[PDB]
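One structure is given below, encoded as structure tokens.
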Amino acid sequence: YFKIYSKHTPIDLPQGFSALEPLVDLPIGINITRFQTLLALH
Amino acid sequence: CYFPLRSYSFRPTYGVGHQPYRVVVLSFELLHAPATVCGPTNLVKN
Amino acid sequence: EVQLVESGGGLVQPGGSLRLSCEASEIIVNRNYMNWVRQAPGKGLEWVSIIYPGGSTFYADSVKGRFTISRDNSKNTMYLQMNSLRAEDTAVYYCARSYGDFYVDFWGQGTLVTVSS
Amino acid sequence: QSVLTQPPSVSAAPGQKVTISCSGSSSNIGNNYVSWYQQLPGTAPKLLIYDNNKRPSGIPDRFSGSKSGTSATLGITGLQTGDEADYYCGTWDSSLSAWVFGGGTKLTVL
Ligand SMILES: *[C@@H]1O[C@H](CO)[C@@H](O)[C@H](O)[C@H]1NC(C)=O
């Protein structure tokens, strides 16, 4: 089971504190061992 | 030297033993993965 | 030329055992649906057994269990193992190729079989 | 109990069309295909008619085959001397899962 949490906030990470509420729990059979982000440049 | 596929060539006037019996075969399968085909109650208080 | 020739026929005692054989030329017995049919003197062709491409066999009612049909690996020849005979197995067995289940295209000449002492 | 029934004999003079009727329970001849074989004396059955109407590999013409309901019919325009043989009708009885043949007619030319 995959699980994604999230917290969008309005703002060197901040010194404060915020808890990440669950967002989705994806029931999927896969083995994940490496990830890579994407961008939106021109 | 024979072409394998041969035609039923159904007709409406034949018997009940030569008429197209549509068929569906459901196989239920169980792996080591999260099963999700789960196929299916009143409230009272105090 | 196409031809099917069968041997193994002769006198035999009740309860005996025979290996009749069907030899196929111009054709390949390990593929075409092959059939063993019989006809006692003064009687009618009766289906004895059919061998499918995929090895499956079918036998008649009277000839169930006692008998066996088989398909050689490389000799291009098929064989009937006849066991536990009785009086009603007096016959002129023929081996015949049958397109599917529809009609019997080629018939071998004939191999007498007798059950008596 | 399915085994197709065929008249014990049929006879006609030359020049007269000959009709043979093979009748059986609609378990095997009403749902499957008839086929018709000819057995000359002392020989081996020779396929004559297949798939309810056809005539294979250039059989002598005027040989006809038809299927009406639960019956099958063979027809020969005229009664030639050479045609004298036994005639059989065969269908794949799925209920018995077995080839089933008719009684056989002794065609005699008058
Ligand atoms: C993930 O990898 C492990 C180790 O090879 C393996 O045992 C497991 O079956 C894999 N999971 C999947 C989804 O195949």
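All residue numbers given for chain A refer to Swiss-Prot; the residues shown span 200-210, 215-245 in order.
Placed from the backbone N, Cα and C atoms, the Cβ positions cover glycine too.
Here the residue is the original one, while Swiss-Prot reports the published mutagenesis A:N234 to Q with the comment Increased resistance to neutralizing antibodies. Annotation for A:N234 (mutagenesis position): no same-chain Cβ neighbours under 8 Å separated by at least 6 residues are found.
In Swiss-Prot, the entry for natural variant A:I210 to V states: In strain: Omicron/BA.2.75. The structure shown retains the original residue. The number of other CB atoms found within 10 A of the CB of A:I210 (variant position), across every protein chain shown, is 5.
Within 10 Å of the C-beta of A:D215 (variant position) there are 3 other C-beta atoms, taking all protein chains into account. Where Swiss-Prot documents A:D215 to G as a natural variant, the accompanying text is: In strain: Beta/B.1.351.
A:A222 to V appears in Swiss-Prot as a known natural variant, with the remark: In strain: 20A.EU1. Around A:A222 (variant position), a 10 Å sphere centred on its CB holds 6 further CB atoms from the protein chains shown.
Residues A:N234, taken from the recorded positions A:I210, A:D215, A:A222, A:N234, are distinguished by a CB atom under 6 angstroms from ligand 1. With respect to their backbone Cα atoms, A:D215 (variant position) and A:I210 (variant position) stand 12 Å from each other. In this structure, A:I210 (variant position) belongs to neither helix nor strand by DSSP; it is coil. A:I210 (variant position) is 16 Å away from A:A222 (variant position) when you measure Cα to Cα.
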